[PDB]
Amino acid sequence: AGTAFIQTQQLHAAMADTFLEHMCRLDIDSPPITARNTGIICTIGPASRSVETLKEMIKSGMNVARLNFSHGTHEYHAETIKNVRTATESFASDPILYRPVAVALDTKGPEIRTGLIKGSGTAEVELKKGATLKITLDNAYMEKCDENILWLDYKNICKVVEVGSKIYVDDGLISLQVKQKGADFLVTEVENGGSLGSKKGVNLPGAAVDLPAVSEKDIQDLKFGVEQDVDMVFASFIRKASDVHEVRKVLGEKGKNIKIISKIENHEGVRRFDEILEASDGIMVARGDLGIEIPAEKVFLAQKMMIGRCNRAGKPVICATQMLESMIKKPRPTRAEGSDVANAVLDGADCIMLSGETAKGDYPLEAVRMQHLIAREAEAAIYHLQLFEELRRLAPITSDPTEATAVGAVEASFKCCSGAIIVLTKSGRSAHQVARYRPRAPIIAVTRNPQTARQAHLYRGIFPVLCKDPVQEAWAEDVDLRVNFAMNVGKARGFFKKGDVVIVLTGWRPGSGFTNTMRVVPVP
Amino acid sequence: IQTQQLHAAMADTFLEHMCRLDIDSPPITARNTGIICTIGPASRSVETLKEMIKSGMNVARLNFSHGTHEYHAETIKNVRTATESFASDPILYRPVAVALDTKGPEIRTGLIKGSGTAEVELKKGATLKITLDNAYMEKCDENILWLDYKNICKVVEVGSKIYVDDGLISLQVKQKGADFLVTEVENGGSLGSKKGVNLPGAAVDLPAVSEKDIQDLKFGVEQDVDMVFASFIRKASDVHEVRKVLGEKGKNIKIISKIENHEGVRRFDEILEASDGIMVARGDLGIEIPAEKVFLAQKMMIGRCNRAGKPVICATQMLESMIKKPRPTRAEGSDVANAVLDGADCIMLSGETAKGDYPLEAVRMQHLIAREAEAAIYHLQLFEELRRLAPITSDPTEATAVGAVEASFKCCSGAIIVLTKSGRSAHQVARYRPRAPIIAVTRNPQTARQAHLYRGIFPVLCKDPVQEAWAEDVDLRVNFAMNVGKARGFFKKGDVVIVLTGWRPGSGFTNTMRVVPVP
Amino acid sequence: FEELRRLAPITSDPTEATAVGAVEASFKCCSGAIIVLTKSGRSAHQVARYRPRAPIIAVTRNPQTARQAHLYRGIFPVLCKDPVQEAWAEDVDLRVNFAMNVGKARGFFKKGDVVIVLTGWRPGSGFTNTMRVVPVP
């Protein structure tokens, strides 16, 4: 089998009257009665790169493999991809057990990195609380950083910063307040002490950081992605609509189908969220990176807002960073980490992304299993009913065949207590339009296009499944084949059993543009 | 000064309401969730407390796990001195409650071999013998370990876990015995002297009130505390014995039951019924039940307390980084917020304020987070659901109380002013979770303090003498609250507020609602 | 009622907000009546506008308003000829207890049922702003 593969459901429990009443019925002692619908993106790196590790991670519920292009060469990551694809395809000899797995390319982005600390690349220095530290743009100091002077590469840092602004260094381990501006320098006072190292990430709280959207390194990384046929791109440090447009433009005609997830990493991104969301295919709320750049008592408000708007607009949203960080060192997570993951699933996220945990952790395989366990337990606390009733009200009244059918499918999934909604689809769009309305039941999305099978994991509650059977001549039999394929998948997964009811979305003519034909089918 | 800016028309759907959250605009609502600070070494002084009350402390907790009766008597005296410093202007007088947190029943280990402070390495896979023989009680080491709980052999089976030093070390039982256990170390660590032992999912049959606590609870009654946080509650009869010890003399002292273990969560319903309120101790649960199921417990317990209309308090692991640092982490702010949004009435700061380097900033961040989180609450559905789920009765007070909340939404009221002796009339309003603050006016100083337990009650102590003409005595107290509310910033000249009063001085019920424009 | 409440325009008028709450409560308490003290009749009309189930016993000293009230549905007007008591609170209690006796005689309610009562607070305050839930003596 796998560990995470057999998610048996026990549908037909009549859903509660009110959201309050639903919380009151949560029994921690009973097991979860629902498929884990929230996708799981694991970052691949040193500890999980091998073909044998990946096989077990896919079995334990990995869906997307992220590659971090901040570090490593093109040759290095080409083999990381080859290993993912070998591991994924190991299960292909039984199409029922074949879970597809996506490949994500996370850009380096624009960044502000410090210089090399005095006697060699690895040596640190103590910045203590209240000491003066000079920041310089003069390249003479770029391998001569110490307690007193610090280089960094961003040449317009003097222009976007004023007196009194903060500068967070090494992902907010150290924080500095500017006392005096200058021609090509700043004089700062250390507030939070720490061990400063070589080439560390600097952030500039609420500054219009005017770097290029796509650095010249990234223009090569994005072409490598297109060349390697990645499925999605996590574009870093997005500030505005035109940043996303230039990420699109670089991918071009050749990789137009590659999905662009914009990462909201800074204050400017959150302010311009609406224009970014419109231009982006999805969103990634990078919480740790926001925690530097905006106040701690306002980050949860940003997360909720962004997750909210993405749900309304029907685009994926991903909750990244600071998920299960203790599992780099330890075999289990803390109470507060499990609660943090849960509350992100309940806020409405589609996917959860494990950063260090799986890339360079001592426990990469258990990290996936805890993520899976938390996401499935959290699923029981979701009151799917109001998510839907609100999403139906807020949607604009149109006479589109597909969207009216898609709603009715979800509608019926509640009234029939359906085990699933089976959706036949080439592009994935028909399945996405169903998932937009947040059903309780899993959406088994059947397809022949292998990319759409991979790209589907971005959406919540879609279980993609790749049909490799040849197209039957009689159109009606080709449907019956693919439907009966999903029936067998769903029975094997445990979503439903002999004699339950499921909803099925299909076309009517092979040639009709729309997925317009809904039917209520009892399971053979 | 929590200025409100009422009259913003509330959103259509909860989804739409989340979508309207702008982090850049300031919060448009009074911080309704109470703040309980634990007083200790860093915050004990009269001068520290004055600034903490100013920055939004409501309840002062005293931890009776540590310290003497003489020590805590003076901690209380300092709270009362600081509180009363503001009494010379009754408009600015915020009352402040005193909470007595019991030690409880516990399982403590012995003293490690050569001295009280000296550790030993338990390594992963080594055998460790647990013993009830008192000969070893000051001779613990890598091999043998004493502990005081004499029936430990009876409640544990082969294969059960034993977490030691608040879950730093964990041991699996291999062999039971007459008066011993043989365990295998799973999580290694530095074992010390007198450490807390827990027994995951065991019917731990210790006394509900230890003999130490029977003296601590009489000291509480003697010092006129306002509430008692009873520790390690497992079942209804535990709460009943905490009640029985307080007795006739301290019958008015509120008993908040702390749910610290697996058995408490299983029997939550019977405990909630017998308790005045609840405290979800999250860190202590995180030891005894799995980490992927604690948030489910918190949500359930906070849920049921909201339904039943009793206070619930979210304690432990709130802002722990602020022991050492002047600000909290992103994840701590999010953890506090999500507990306010889950539906908690109060938030309790443990170390942060007791023995922290930054006790005063810890209160200010708690206040800031709780006020920002307030904007994310969709008060409307909380109410509509609570109204539906409530049982149909023709009680005068409860029907009036609902109508007051009802009207608080339709008039976009700045407040609900409630006159009350016992506090009950104000509690019945707060039960239905209005958006507006509830200014609860009273002459009884204890009810003013005990009100902070409930969410959205702003208690205020009227020290004026009782006017002969009953109607003027009402008008006085109402106009007192009007001035408080204007000073706080809850509302201004020309806004509307709801006012609950009696009709006869003698009528049992708070039955008279009126919609009043602010003079 | 639920439709008439939705379609009504949101205002912070004391009288209209009280009047709705009176009807609201008339359903939740299963009230036998809504007793309304009124000179012009308007306070009773504003209650009747929202179409309660319970009868509205409208108490008044103005004999014309007692007659003109029959136009409105569910108002049972009743003319109090007692003189105005000096203590305002007793003058209310008189008129309320007058309607209680009318309502018991009509059969609208009996000893121990609940009724809603709309009054003023100051003799001088423009609004009928004071609602109370009263058990029948």
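Note that chain A carries Swiss-Prot numbering, so the residues on display, from first to last, are 8-531.
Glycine is treated like the rest: Cβ placed from N, Cα and C.
As given in Swiss-Prot:
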type    : residues                                        : note
BINDING : A:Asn70, A:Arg106, A:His464                     : L-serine binding site
BINDING : A:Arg73, A:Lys270, A:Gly295, A:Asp296, A:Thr328 : substrate binding site
BINDING : A:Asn75, A:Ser77, A:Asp113, A:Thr114            : K(+) binding site
BINDING : A:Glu272, A:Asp296                              : Mg(2+) binding site
MUTAGEN : A:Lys367 to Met                                 : Abolishes both pyruvate kinase and protein kinase activities
MUTAGEN : A:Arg399 to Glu                                 : Impaired homotetramerization, leading to homodimerization and subsequent activation of the protein kinase activity
MUTAGEN : A:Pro403 to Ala                                 : Significant reduction in hydroxylation and in PKM-mediated transcriptional activity of HIF1A; when associated with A-408
MUTAGEN : A:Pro408 to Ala                                 : Significant reduction in hydroxylation and in PKM-mediated transcriptional activity of HIF1A; when associated with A-403
MUTAGEN : A:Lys433 to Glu                                 : Abolished interaction with phosphorylated CTNNB1. Impaired phosphorylation of histone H3
MUTAGEN : A:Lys433 to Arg                                 : Abolished acetylation by EP300. Abolished deacetylation by SIRT6
MUTAGEN : A:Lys433 to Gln                                 : Mimics acetylation, promoting homodimerization and activation of the protein kinase activity
MUTAGEN : A:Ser437 to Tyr                                 : Unable to bind FBP but still activated by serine
MUTAGEN : A:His464 to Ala                                 : Abolishes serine binding and allosteric activation
Round to a whole number and give the Cα-to-Cα distance in Å for the pair A:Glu272 (Mg(2+) binding site) and A:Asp296 (substrate binding site). 5
Say we define neighbours as other CB atoms within 10 Å of the CB. Which of the recorded positions A:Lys270, A:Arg399 has the fewest? A:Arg399
Round to a whole number and give the Cα-to-Cα distance in Å for the pair A:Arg106 (L-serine binding site) and A:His464 (mutagenesis position). 10
Taking only C-alpha atoms and a 10 A limit, tell me which of A:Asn75, A:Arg399, A:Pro403 are near A:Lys270 (substrate binding site). These are the recorded positions. none
Taking the Cβ of A:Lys433 (mutagenesis position) as the reference point, list residues of the same chain whose Cβ is under 8 angstroms away and which are at least six residues distant in sequence. A:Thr454, A:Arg455, A:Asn456, A:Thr459
Out of A:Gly295, A:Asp296, A:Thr328, A:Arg399, A:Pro403, the recorded positions in the record, which is closest to A:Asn75 (K(+) binding site) when you go by Cα distance? A:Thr328
Can you list, in sequence order, the residues of the same chain other than A:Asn75, A:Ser77, A:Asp113, A:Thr114 whose CB lies within 8 Å of the CB centroid of the K(+) site? A:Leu74, A:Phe76, A:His78, A:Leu112, A:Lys115, A:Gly116, A:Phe241, A:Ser243
Of these recorded positions, A:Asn70, A:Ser77, A:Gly295, A:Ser437, A:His464, which are close to chain B by the rule of a Cβ under 8 Å away? A:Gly295
Would you count the other C-beta atoms found within 10 angstroms of the C-beta of A:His464 (mutagenesis position) for me? 26
Any idea what the Cα distance is from A:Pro408 (mutagenesis position) over to A:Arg399 (mutagenesis position), rounded to a whole Å? 16
Given the recorded positions A:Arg73, A:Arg106, A:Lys367, the candidate whose Cβ has the fewest other Cβ atoms within 10 Å is A:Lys367
Sequence gap of 6 or more, C-beta under 8 Å: which same-chain residues meet both conditions with respect to A:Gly295 (substrate binding site)? A:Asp178, A:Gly179, A:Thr328, A:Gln329
When you put A:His464 (mutagenesis position) at the centre and draw a 10 Å sphere around its Cα, which of the binding-site residues A:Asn70, A:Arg73, A:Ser77, A:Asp113, A:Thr114, A:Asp296 have their Cα inside it? A:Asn70
If we take the residues A:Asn70, A:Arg106, A:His464 that the record assigns to L-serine, their largest CA-CA distance in Å comes out at 10
So which other residues, same chain and not among A:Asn70, A:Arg106, A:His464, have a Cβ within 8 Å of the centroid of the Cβ atoms at the L-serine site? A:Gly46, A:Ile47, A:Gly68, A:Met69, A:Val71, A:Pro107, A:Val108, A:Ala109, A:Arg461, A:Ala463, A:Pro471
Env. residues of substrate site, Cβ within 8 Å of mean position of A:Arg73, A:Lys270, A:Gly295, A:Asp296, A:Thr328 Cβ: A:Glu272, A:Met291, A:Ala293, A:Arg294, A:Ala327, A:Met360, A:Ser362
